[PDB]
4 protein chains.
Amino acid sequence: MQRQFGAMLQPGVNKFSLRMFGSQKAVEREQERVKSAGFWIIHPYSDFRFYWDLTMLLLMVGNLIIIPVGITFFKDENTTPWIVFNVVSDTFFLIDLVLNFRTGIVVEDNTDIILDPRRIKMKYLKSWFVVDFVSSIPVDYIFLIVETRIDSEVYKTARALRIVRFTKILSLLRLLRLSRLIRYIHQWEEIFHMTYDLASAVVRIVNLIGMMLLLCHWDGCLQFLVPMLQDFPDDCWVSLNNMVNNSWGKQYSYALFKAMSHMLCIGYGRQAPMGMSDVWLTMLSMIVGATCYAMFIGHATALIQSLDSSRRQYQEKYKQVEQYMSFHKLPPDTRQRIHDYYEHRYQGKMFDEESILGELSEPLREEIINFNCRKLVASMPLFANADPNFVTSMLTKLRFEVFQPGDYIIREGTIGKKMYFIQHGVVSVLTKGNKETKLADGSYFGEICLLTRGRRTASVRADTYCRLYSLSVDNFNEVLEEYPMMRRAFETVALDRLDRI
Amino acid sequence: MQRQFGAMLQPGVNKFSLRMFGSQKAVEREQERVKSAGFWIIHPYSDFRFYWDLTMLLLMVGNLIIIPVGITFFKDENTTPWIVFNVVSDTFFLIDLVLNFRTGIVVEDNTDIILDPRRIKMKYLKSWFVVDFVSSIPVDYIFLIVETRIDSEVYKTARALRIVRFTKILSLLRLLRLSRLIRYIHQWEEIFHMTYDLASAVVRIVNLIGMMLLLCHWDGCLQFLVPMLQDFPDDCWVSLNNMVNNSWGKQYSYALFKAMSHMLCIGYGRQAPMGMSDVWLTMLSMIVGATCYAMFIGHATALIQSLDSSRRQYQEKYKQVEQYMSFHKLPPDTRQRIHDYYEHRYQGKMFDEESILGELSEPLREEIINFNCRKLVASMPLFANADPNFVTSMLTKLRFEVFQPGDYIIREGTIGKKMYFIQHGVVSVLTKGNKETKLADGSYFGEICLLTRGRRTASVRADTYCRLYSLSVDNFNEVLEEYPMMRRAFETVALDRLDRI
Amino acid sequence: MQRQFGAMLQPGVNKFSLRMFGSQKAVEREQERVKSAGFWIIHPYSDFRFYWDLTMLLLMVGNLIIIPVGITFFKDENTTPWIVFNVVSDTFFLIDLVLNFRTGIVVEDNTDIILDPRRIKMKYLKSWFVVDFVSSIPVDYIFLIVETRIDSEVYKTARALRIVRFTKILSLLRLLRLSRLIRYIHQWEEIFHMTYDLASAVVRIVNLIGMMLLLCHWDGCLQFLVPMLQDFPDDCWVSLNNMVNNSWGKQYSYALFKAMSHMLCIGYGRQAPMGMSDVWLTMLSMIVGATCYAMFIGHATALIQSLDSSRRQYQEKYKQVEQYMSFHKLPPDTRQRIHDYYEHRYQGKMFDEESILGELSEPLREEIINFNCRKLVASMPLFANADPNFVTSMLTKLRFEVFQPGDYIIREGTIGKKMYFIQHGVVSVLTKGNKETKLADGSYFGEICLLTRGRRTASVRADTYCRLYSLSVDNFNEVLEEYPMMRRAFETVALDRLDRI
Amino acid sequence: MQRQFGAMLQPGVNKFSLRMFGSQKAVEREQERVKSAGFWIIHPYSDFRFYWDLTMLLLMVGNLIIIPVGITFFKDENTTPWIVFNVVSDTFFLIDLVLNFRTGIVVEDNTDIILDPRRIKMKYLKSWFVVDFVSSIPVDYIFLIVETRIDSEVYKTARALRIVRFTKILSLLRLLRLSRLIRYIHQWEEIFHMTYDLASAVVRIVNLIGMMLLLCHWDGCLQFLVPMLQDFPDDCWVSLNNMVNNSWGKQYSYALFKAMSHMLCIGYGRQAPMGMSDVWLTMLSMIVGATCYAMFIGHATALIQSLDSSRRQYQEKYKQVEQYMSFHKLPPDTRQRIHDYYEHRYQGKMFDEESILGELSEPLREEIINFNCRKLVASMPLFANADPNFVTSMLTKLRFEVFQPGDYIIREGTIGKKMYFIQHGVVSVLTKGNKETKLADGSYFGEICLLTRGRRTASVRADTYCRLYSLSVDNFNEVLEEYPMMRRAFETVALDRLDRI
Ligand SMILES: Nc1ncnc2c1ncn2[C@@H]1O[C@@H]2COP(=O)(O)O[C@H]2[C@H]1O
Ligand SMILES: Nc1ncnc2c1ncn2[C@@H]1O[C@@H]2COP(=O)(O)O[C@H]2[C@H]1O
């Protein structure tokens, strides 16, 4: 077959493809650019390249841990399970090197992804090739075959000891697969959606901890490699501590201890570096370790300063309220009422509701405000018998207000400018020469003055912690010009009060 | 009786209940949902659940300190005061496990608190049950009864030593009460109002210090437990230091030292971990300790950057003023006057007075501005003989201005746009062809040009550090259309000057 | 005399007095409230209390360094120069205790400073009295006189050794003068103007370094005091190190080393605390030292993040410009021109010129803008022959614009909306059917279309990096209604071009 | 010749000269102020002073490394290659001292650069002269000639040992060239354009690392100098460690270790400072090292908090969206749609497009918006047949909107206020009593209601993730008054629908 593997090479339809391209037709035009780019070409957003590069991450983390251990702590390991492990690993890192000449390269300077196989070839050779070519081919296994052709007797003389010390240096060229480890994680963590939705301070602090553990692991093997290459001199940490003929569990464990002590800021065990090699390795690990630890405090600080923001923003605003009250020296009763205001108005979290609504689409501002005001719509007798466009056009105009008990919301004998809807609590309409009356959750007041452009006719005073909704004059005249049929309903209720008045 | 205990199960009336629900009637509807939820059901905001969970915090902090000490440092403690201490403690952690099936669960996805006892049951079993069931029942005391039924002779053989080493591992299942310690502090610190009013950087840094001391205490017992379970091998820190047969005061004290050295970044006393157990415990404590210490620097930095904000905001603004003056290379006399401006205008603290007033309710902006301008109202002869709505409608329009001596506030022969009230100091009305005259604290100028829409008639020049109040034209015409009776008083005073002119 | 000392008790006239009170008359009313408050009363802002509390800072820093040294490191020092040093010091700390009942107390809840001597007395006894009464009287010298009356033979028995160990504990009550050290620095650093003008991050980091050196000095004496009070046990750091009979230079030096090692995160010299006293002192100093060091990183971070702000603000804005250009994938030539824009428009520092001007007084916006545009005023032939109010009313309207070479500033055949003044460089007026002409620094263009409300008549194209000034139509019509005499001058020049046209 | 060297003394024409002065003529006036300032005067921005001060940076870094090494670790080095190295170095630091009296001094208080050679002379002597005069002349080589004249026999007695210990103290006066190292880097890093374009957090952290390595290098020589000047006492670190007669490779290496341990927070190798000199040097290096390390954490934190800003700003906004949705307890379907909104509207990066465009010049807003809308212009049939000023005046008015599928963009029977252009996807015009029809990328809807000022005539419902462009009424009436010829084209298309209707 030739069809079913072409579906893996071209970017399929999911959420990511849509996000990258817009409509589904833009993906369908992209899926035809893959097939028209030549035979057997890989698109980088496709499902093959995502699940190929996932298996290479599970192979590099295998070979960046097992390789620097099996070179040092085993003084001769050329058994069958080890060489097969290196040949199988060298197979995938050649196939990965082959498939990089067929993968499209994302250019951050144009809107196109290059799928011409020659332009892919000329960009890969210039930027990351030799680091991915040295780490691909088995360099150590070539050199033993080449030195076999150079000299047949290179296994008997005193040169043979130098070659084996030269061989383990060449097999550390396979640690250049960190360059493919780093690139295939930055490309993975953006595409993978659960890491794309995490905060960037959480993502970078995981990449650091994965790097601090890996550098401490390589350093732990390097504290044992450099004395081992020097045939364990009589001043090296390994000799004095008498760790030449222990198991490879302890050697590595003690070496990891020394590296972690040098890095994490602790002091080594009274073995003041006494040999030049040891002094310069410890000074290497002290500088490397204290730099990675100071970058760990930098990420941990940036993570903490973006944990709990709204509350921070509520308290930073209220601290400016507190210092404003002491600058003008308010009485402590008015300081108590203003502190009773913010925890009843804002309830501990301060959002900027105007911008959060305004960035959204209209069809979503109509949906949120129709959800936030369901306790007002279902309780009022006005809104259950109205046009649903009228209800949505009303609720977008309102603004939320809080009045403490004892406050005069409307003073009689002023010019009216707002209309009030009662969400919570009861108020007291105080009438000149008549009995006071209460209004409940769902009654509305402040409409007589807006229909006549006159002055206020009665006092309104809060009794509970009333949470009201305000409607200005300019919005009230604008809504009725759209819907003149709902104008007469307010004229009916305003006829009733002026009757009672 | 059955009545008086029902008053503890339902949420009573206080500030917290009102804050959570709004009006008192919303609490009264909530108190009937408790009684209609079945027999003997606990509401989580009620006064029983607050003072039950306060006693459990005073019991868990007892049992998360005494239990990890009395297991390790006492090689056999099955006396009467110890077992009674564990049976009494296991009674409350079963009753706490029973009462969790009757407490309402706060859902952060709906507006309702579930009080149906079956839906409480099906949520508690899924999230935090087995951690609260293992830590509830005495697991170690069951296993001795079970092993008694398995083998009657399990106290004489060499298996008996293995069982006692197996017994102390099971009694460390009681350290899972940290999961109930953490949950019952987050629920406590939000309800308790003196911790709800503290900053979140102060709250999280207390929870960290309580956790750093507890982890250092468990680590201090763990440095002694793991050698004790291994029958004190001849390489363990305890042997070399010769601390096998000291008092349990020293054993614990020396162990706490070792843990604090490993954590707080210091180095241990020349005892380079020489036994695998000791190497991996020290490496455990170095990673745990340096992570908690780096999080301590992160909270201490976030606390310091939100200590003194206004002044920070005054100085960050004035540093932008300083660099603006050096960018344009002002003369040093004008740099001196502008530095004399900010400390007389702002006095070292810079508030944003417009937003701090604007977030409040109108009945509070009328109360603050009527307090801030009492020195202006009581000193002017205008305001003591006026309507109190007129005084409040005037004072909401004014804006605060500062003029240094020598400055010309009003130049003669321009178009007038503002009116001035004198709070502090004296000015000099310079008249074309007449003698200069002074105006004092409470006189007002700049009203002749607003009544006639003409041009300026005289010069006004500052003599002291005058703090004035400004009133624009558009506000001045608006206030007089409300109150035309106060229009004639300004016409009387403007008749006097033009007479003197 | 009784007059000349009254001038020290009342707050004199300087910059600070004026800043605290406003006009000089407000100081003169304050100077009469001092004299009318009773006989011999101290005002806290006066020149006596400033220079009294300056000498006490130079005495407390003497006695918080010399006292904790001379108690410990001298096993018996009751010589004449030592006791005279303590009696002279105890004289000033009684007089300072007497003068605190006559100093006015600043209340942060009212606008008044209390000068009633009874209300001063009732506030001082409640808040800071016993800490200033214990540290005032010589407590150790009383106890030797009292024990002389208790038992005449208290110098011969074995009780006499216990009394001398009890005596040095009582003389450490004089370290409560830190409470007067801290209060008299917070009151000093606000009044002293060179510390009031420093940043608060610079002030708090100096108070910390003064506290870290003092805590390390007390800790250095405490590492030697507690073994000295225990008669130097055979496990104490002093014995093992063999420092019992050295000079008091070394004892103190070695002790300061140990304290600094425990605090600054280093490890002590192989002397793992081997005595309970030593373990709990080292654990005391490790917690105290690592807490003060973590607060040092917190202040050093907050200092660095407010060093270089404008440039930070220029680069944080331009980084948003850089990521905006790569998000839309601009060509690299347009990326080069936009990078050439910001360094010619903003020149590396980005100020918010609108708010920095707007917070100032008008008489200062008239003075700065008349300084920033002196190269425009002196070079134009228009402004040197005009009214100085007209020049100031023109320059407040202008806005600053930058055009790169090749740009078309004005395209012929559009509706004109702005007028241009040339500060730097030359432009090319391209005329339909006529020869191009240049305009120099001080010529102006874009006024023909504003006098006729017609359309554009010619093209204008930049040749150099022109820095222009823009004047809108609405401002241009407004200025000419004030000054109609300068309207005809632009009509003359517009007559010339239309002649040449 | 005298001409060709004058071209190096005067500031040439490049980007920096233009940035500092404006137009090229302003440079040409500056190049004549150099020649008119006297004979042979150096302008500080010129190409001679840039490449002179670059060679001195490559000489000071030579002599601040080689000098503190060759003094200490060589107990007598007066060979020919050493003295020639000091005489050649003392030649350039005299010529650099001579050329500082001819270089113009930048004054941060005026707009002029002083080129009068007397005012250059009187400013250099007051600020940085004696530090540049002591470090210039060979002070040690004078003192041997002077002491030769004082006493001819000063080489034989016991005074001769004191003179050689006095000689190495005088040759450390050459470390005052750090004052010329610091000044010539701040002047270099501003002029050099690749360091002027880096962030200031990146620049200051490189200057710190260059200072931390240099202070650790001087400290490493100071740990060996002070015992060497004291003839290696029997308690000094050098003796006990037995490092008196090793090579100068080890001496220096071991000393650098000790300094780095004291600074980087590690502990020294069991050599608890046992000699007063050693105690006070270690305490010197602990305070110096922990201060430079705490400043390293401060810069590393400030670097991390300005790495990835836009995404931070996208996520900090969306976290406020997340907490707003849980505060009002939205259903999880509406939480899913709003999360589908932001990643389709903003695509993970949130720019403030209004301010980023508004700070630019008009000729650049015309160029960017003509680039961002090329997919709209080339696809619509309207824009390919229009005036290019009309296309640019249209595209500056549009605003970008996103509608999810199922949303009703336009509801039939409302008042029309906007016009829509389709960039991506298809919509469904739902017609009362007629068949639905689709519109594609480049068709436009919402123009019938704007030409008649009537109400909406049909429903429009989204089908894909439509990215639209909005055009308001007030902008639509304004553009047609400029171009009435394009008014009739929309009237033609609106005639077609009302025909189909
Ligand atoms: N007699 C009354 N009974 C009930 N409500 C009243 C009475 N008089 C006034 N009101 C309400 O008080 C409001 C004050 O503002 P309006 O006059 O605009 O509208 C008025 C009514 O809503
Ligand atoms: N019959 C129709 N066929 C196509 N488009 C239509 C039809 N009726 C209305 N429209 C479009 O729907 C738009 C709704 O707003 P307008 O009436 O302003 O302009 C209208 C046209 O763009």
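To match Swiss-Prot, the residue numbers of chain A are left as they are there, and the shown ones run 215-715.
The deposited model was determined using electron microscopy, 3.3 Å.
Backbone N, Cα and C define each Cβ position, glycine as well.
Listed in Swiss-Prot is the mutagenesis experiment A:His407 to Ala, annotated as follows: Reduces response to cAMP. For the mutagenesis experiment A:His553 to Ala, the note given by Swiss-Prot reads: Reduces response to cAMP. Here the residue is the original one, but Swiss-Prot notes a mutagenesis experiment at this spot, A:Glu557 to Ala: Reduces response to cAMP. What Swiss-Prot records for A:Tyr560, A:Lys563, A:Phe565, A:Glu567 is 3',5'-cyclic GMP binding site. Taken from Swiss-Prot, the feature 3',5'-cyclic AMP binding site covers A:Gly660, A:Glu661, A:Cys663, A:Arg670, A:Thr671, A:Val674, A:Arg711.
Chain C lies within reach of none of the recorded positions A:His407, A:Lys563, A:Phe565, A:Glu661, A:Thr671 when a CB-CB distance under 8 A is required. Note: A:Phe565, taken in sequence order from the binding-site residues A:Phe565, A:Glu661, A:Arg670, A:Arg711, have a C-beta within a distance under 8 Å of a chain D C-beta. Around A:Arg670 (3',5'-cyclic AMP binding site), the same-chain residues at least 6 positions away in sequence with a Cβ under 8 Å from its Cβ are A:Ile624, A:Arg625, A:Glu626, A:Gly627, A:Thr628, A:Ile629, A:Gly630, A:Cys663. Contacting chain B by the Cβ rule (under 8 Å between Cβ atoms), the recorded positions A:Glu557, A:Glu567, A:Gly660, A:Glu661, A:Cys663, A:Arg670 reduce to A:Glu557. When secondary structure is read from DSSP and collapsed to three states, A:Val674 (3',5'-cyclic AMP binding site) falls in the strand class. Under 6 Å, Cβ to nearest atom of ligand 1: this is the test, and of the recorded positions A:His407, A:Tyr560, A:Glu661, A:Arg711 it is passed by A:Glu661, A:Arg711. Reported as a whole number, the C-alpha separation between A:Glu557 (mutagenesis position) and A:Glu661 (3',5'-cyclic AMP binding site) equals 30 Å. On the backbone, the CA of A:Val674 (3',5'-cyclic AMP binding site) and the CA of A:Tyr560 (3',5'-cyclic GMP binding site) stand 24 Å apart. DSSP gives A:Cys663 (3',5'-cyclic AMP binding site) a helix state. The binding-site residues shown are A:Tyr560, A:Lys563, A:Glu567, A:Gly660, A:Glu661; of these, the one with its CA atom nearest the CA of A:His553 (mutagenesis position) is A:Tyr560. The record assigns A:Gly660, A:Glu661, A:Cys663, A:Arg670, A:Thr671, A:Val674, A:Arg711 to the 3',5'-cyclic AMP binding site, and the maximum Cα to Cα distance across that set is 14 Å. Residues A:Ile624, A:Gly630, A:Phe659, A:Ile662, A:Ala672 surround the recorded 3',5'-cyclic AMP site, their Cβ atoms falling within 8 Å of the Cβ centroid of A:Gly660, A:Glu661, A:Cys663, A:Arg670, A:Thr671, A:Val674, A:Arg711, which are themselves excluded. Separating the Cα atoms of A:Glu567 (3',5'-cyclic GMP binding site) and A:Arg711 (3',5'-cyclic AMP binding site) is a whole-number distance of 36 Å.
Taking the Cβ of A:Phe565 (3',5'-cyclic GMP binding site) as reference, residues of its chain lying under 8 Å away and at least six apart in sequence are, in sequence order, A:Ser524. Looking only at the recorded positions A:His407, A:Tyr560, A:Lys563, the one with its C-alpha closest to A:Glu661 (3',5'-cyclic AMP binding site) is A:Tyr560. A:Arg711 (3',5'-cyclic AMP binding site) sits 34 Å from A:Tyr560 (3',5'-cyclic GMP binding site), counting Cα to Cα. Per Cα geometry, A:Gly660 is the residue among the recorded positions A:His407, A:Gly660, A:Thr671 nearest to A:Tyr560 (3',5'-cyclic GMP binding site).
When the binding-site residues A:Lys563, A:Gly660, A:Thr671 are ranked by how far their Cα is from the Cα of A:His407 (mutagenesis position), A:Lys563 comes first. A separation of roughly 30 Å, to the nearest angstrom, links the Cα atoms of A:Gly660 (3',5'-cyclic AMP binding site) and A:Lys563 (3',5'-cyclic GMP binding site). Annotation for A:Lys563 (3',5'-cyclic GMP binding site): spatial neighbours A:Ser524, A:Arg525, A:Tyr528, criterion Cβ-Cβ under 8 Å with sequence separation of six or more. Long-range Cβ proximity for A:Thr671 (3',5'-cyclic AMP binding site), meaning a same-chain Cβ under 8 A and a gap of 6 or more residues, is found for A:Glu626, A:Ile662, A:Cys663, A:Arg711, A:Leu712, A:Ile715. Residue density at A:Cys663 (3',5'-cyclic AMP binding site): 21 other Cβ atoms are found within 10 A of its Cβ, drawing on all protein chains shown. For A:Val674 (3',5'-cyclic AMP binding site), other Cβ atoms within 10 Å of its Cβ number 22. Its Cβ taken as reference, A:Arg711 (3',5'-cyclic AMP binding site) is surrounded by 16 other Cβ atoms within 10 Å in the chains shown.
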